[PDB]
Amino acid sequence: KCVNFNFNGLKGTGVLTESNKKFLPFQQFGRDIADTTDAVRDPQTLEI
Amino acid sequence: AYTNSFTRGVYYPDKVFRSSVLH
């Protein structure tokens, strides 16, 4: 559901969904083309 | 005592996933 998210200061608004992209263990963000934040991991429970 | 590194040495520079997009 559309919801404000504040991931350790990473502030944004959007619909968060169960991710299906494979972040390698050294990756904590996700960028699409034109640098749009497409996926994020939780700094607390480590969920993509 | 010298030899060339053909293309070795590159690495993932910044830990922000990108799929199928030339960075």
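Note that chain A is numbered according to Swiss-Prot, with residues 537-584 shown in order.
Header entry for method reads electron microscopy, 3.0 Å.
Cβ coordinates come from backbone N, Cα and C, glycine included.
Listed in Swiss-Prot is the natural variant A:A570 to D, annotated as follows: In strain: Alpha/B.1.1.7.
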Report task. Starting from the Cβ of A:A570 (variant position), draw a 10 Å sphere and report how many other Cβ atoms land inside it. Result -> 6
Report summary line: In three-state DSSP terms, A:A570 (variant position) is classed as helix
